[PDB]
There are 2 protein chains.
Amino acid sequence: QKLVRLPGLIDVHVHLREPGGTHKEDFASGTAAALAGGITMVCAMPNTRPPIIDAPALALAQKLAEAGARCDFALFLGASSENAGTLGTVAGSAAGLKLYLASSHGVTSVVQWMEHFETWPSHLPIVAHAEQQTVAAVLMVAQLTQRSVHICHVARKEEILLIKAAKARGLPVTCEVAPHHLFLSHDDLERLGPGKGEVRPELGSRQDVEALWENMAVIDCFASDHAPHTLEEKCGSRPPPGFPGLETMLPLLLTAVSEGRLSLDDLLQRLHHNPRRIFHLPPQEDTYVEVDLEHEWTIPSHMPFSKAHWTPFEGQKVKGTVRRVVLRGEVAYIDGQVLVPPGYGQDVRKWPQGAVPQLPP
Amino acid sequence: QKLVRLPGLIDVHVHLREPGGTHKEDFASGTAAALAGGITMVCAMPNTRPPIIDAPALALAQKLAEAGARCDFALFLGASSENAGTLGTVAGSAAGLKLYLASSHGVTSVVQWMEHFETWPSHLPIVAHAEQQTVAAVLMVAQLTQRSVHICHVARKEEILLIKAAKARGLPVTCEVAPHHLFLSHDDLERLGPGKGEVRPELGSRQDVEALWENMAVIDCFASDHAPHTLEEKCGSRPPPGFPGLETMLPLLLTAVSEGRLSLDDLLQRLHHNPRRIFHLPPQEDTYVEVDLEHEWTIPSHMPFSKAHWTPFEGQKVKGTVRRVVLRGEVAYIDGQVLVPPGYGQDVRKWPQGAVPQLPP
Ligand SMILES: O=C1C[C@@H](C(=O)O)NC(=O)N1
Ligand SMILES: O=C1C[C@@H](C(=O)O)NC(=O)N1
Ligand SMILES: [Zn+2]
Ligand SMILES: [Zn+2]
């Protein structure tokens, strides 16, 4: 068929596990998974080992990413029980601040949330892992401190309808939804098993999944929440939560597009334009993705690149394939082969156009 | 000594267990405990059996109270998973609506909270059991629906500082604190035991208790959260949470007054004026309480009137004693003897001055 050209897509929620969890994934394998999924820019979460909750850990993570990343990236800082008010000099160099309100870096009191909202620079992003009533609680803190907040992986009818009500009142809140909460449900827990199927937020009911689709207008971004764990860990005694998702996100969503569940533009708003404008991420010159919307295939037991080496979407039929990715003028991916080496990717916050504009302080 | 005359005090948070739990307490014994504590008006919570979540249950509870109460009263309605939008004709006859966000009547989703805030008459009280981040979540719902909310039994530094921040922004929120969260702490769990010491909100740290005192200006009301359970239940296999408190609240607070921890006026604001104005409760004619602030005594293993027949304040030294209570021109209590019979008390919402003023609908 004739290929469809897309801009370089952005995933604002990936866990690349480097430093400290490199058997699950590292920058080189995670960004290869990204490129294979049509993603040319990722925002990596801070719950690594050591966690990115201070300047030295950020300095280390930056060098590991610059040395191992194959696509471009930005790095989140994590809010901790100790670092409120201490991140002012490095905050602008990060993708944003992740507030983990379920990895929590010791944050346990709403008063600590307030301190972070008061001290983190007001022009820079804050994203929150907040489930069920926690969405309401963190929105309240955002209002008290009169600033915006971005809600990670919305998974429930309860949560999306709450955000819907907040937007109707004109509040500055945006949100993202991950593909497993659009394409998997309780109906899949029998096949997956209790170990494999462990994820946070957990899989929703059919009614939850139906509510997210019905309220697509409320969803600002799609993001994978790529959370790689080995099969041994997912099936073991204390299964960690999370799915790998970089290599399956776009095929799943392209399938929905070909079925008329959302438009191609609807998809590009949520994987390109809205991530750009929420996180102030720069364009990528000479960067685009070529996909084939006619190719039907079945998702295998594991995708080629993620070290997780498993996938909960196994056996699902998809229509849509990433055929070629060009990143800043170089062929990065073609028909299953990655052609840019570790270290090709760059930190977008170091580009002149990647700094977040602010009033002169 | 010369006795100090106080107005008739109000406890806006009591569990009187009738109907359905009359071995723990009934209207006659609970209101005798109230009168012995200097309390002439109580607001009874709806988590009885059957719970007061519909008009027939309210009609039954009203008659049981009118037949058994020795002091005056109002009855809460409970928010349920089914009764949002169905309480319009009886709402004005209730003390208010209790939202139980820990007895929960099946409410589990923030969307259900919103429905109650949208449907309950906007001029009538809503109180919420909300702990830790739930305080923030329900405040958010109050703002979305642009109305006030009253937070029950604030127990933590985290909660009182959050409410403090909300009041600084001018939000319509009030709160109450119970005596066990001012006069007991973790330091008392060894003596109490894990069964006796079970209460929700649980006992706080020294730092929690210190924060509540330091932020007394943020506390609108004192209320006992009188939650009677028999000693057998408190010490048994599945201990229910709660303390009896009607007979000990005022002696404990009068002790703090004599120690200069708060003024007598500070006390009367929180046990008389602010309860009046938050819940639109009418004055009680020819009603007053005479106390002796010099009499020192030690709290015994159980107080005379509550069927709970135990108390977690056992062994605490207090200075201050209720000597006499007059209710609507009749001696109701004198030196340990109750002299008004069951049925003397009335439903204050049926008085002309006890209806909540509203714009003509
Ligand atoms: O909150 C999270 C984080 C993630 C991980 O494993 O890092 N995977 C999950 O399923 N939930
Ligand atoms: O929420 C509550 C309710 C009360 C009861 O037993 O009814 N006692 C408590 O300790 N917490
Ligand atoms: Zn995540
Ligand atoms: Zn209560």
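The count begins at 1 with the first shown residue.
So how was this one determined? The header says X-ray crystallography, 2.0 Å.
Cβ coordinates come from backbone N, Cα and C, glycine included.
Annotated in Swiss-Prot:
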ACT_SITE  B:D225  active site, for DHOase activity
BINDING   B:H13, B:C152, B:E176  Zn(2+) 2 binding site
BINDING   B:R17, B:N47, B:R200, B:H229, B:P241  (S)-dihydroorotate binding site
BINDING   B:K98, B:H129, B:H153  Zn(2+) 3 binding site
MUTAGEN   B:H13 to A (Swiss-Prot position 1471)  No zinc-binding and no catalytic activity
MUTAGEN   B:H13 to N (Swiss-Prot position 1471)  Abolishes dihydroorotase activity
MUTAGEN   B:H15 to A (Swiss-Prot position 1473)  No zinc-binding and no catalytic activity
MUTAGEN   B:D54 to N (Swiss-Prot position 1512)  No change in catalytic activity
MUTAGEN   B:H129 to N (Swiss-Prot position 1590)  No catalytic activity
MUTAGEN   B:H129 to A (Swiss-Prot position 1590)  Abolishes dihydroorotase activity
MUTAGEN   B:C152 to S (Swiss-Prot position 1613)  Reduces dihydroorotase activity
MUTAGEN   B:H153 to A (Swiss-Prot position 1614)  Abolishes dihydroorotase activity
MUTAGEN   B:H181 to N (Swiss-Prot position 1642)  11.5% of wild-type catalytic activity
MUTAGEN   B:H229 to N (Swiss-Prot position 1690)  3% of wild-type catalytic activity
List of residues, in chain order, with Cβ under 8 A from that of B:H13 (mutagenesis position) and at least 6 apart:
B:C43, B:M45, B:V127, B:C152, B:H153, B:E176, B:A178, B:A223, B:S224, B:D225, B:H226
For Zn(2+) 3, residues beyond B:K98, B:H129, B:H153 with C-beta within 8 angstroms of the site's Cβ centre include exactly B:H13, B:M45, B:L99, B:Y100, B:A102, B:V127, B:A128, B:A130, B:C152, B:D225
Let me know the whole-Å distance spanning the Cα atoms of B:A102 and B:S103; 5 residues are not modelled in that stretch.
8
Near ligand 4, which of the recorded positions B:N47, B:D225, B:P241 are found, taking a Cβ distance under 6 A to any of its atoms?
B:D225
Cβ under 6 Å from ligand 2: which of the recorded positions B:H13, B:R17, B:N47, B:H153, B:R200 qualify?
B:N47, B:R200
Residues near B:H229 (mutagenesis position) by Cβ (under 8 Å) yet at least 6 apart in sequence within the same chain, in sequence order, are B:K24, B:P239, B:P240, B:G242, B:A308
For B:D54 (mutagenesis position) and B:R200 ((S)-dihydroorotate binding site), the CA-to-CA distance in whole Å is 25
From the Cα of B:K98 (Zn(2+) 3 binding site) across to the Cα of B:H181 (mutagenesis position), what is the distance in angstrom?
20
Might you list, by sequence position, any residue in that chain lying six or more from B:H15 (mutagenesis position) with a Cβ less than 8 Å away from its Cβ?
B:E25, B:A44, B:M45, B:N47, B:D225, B:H226, B:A227, B:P228, B:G242
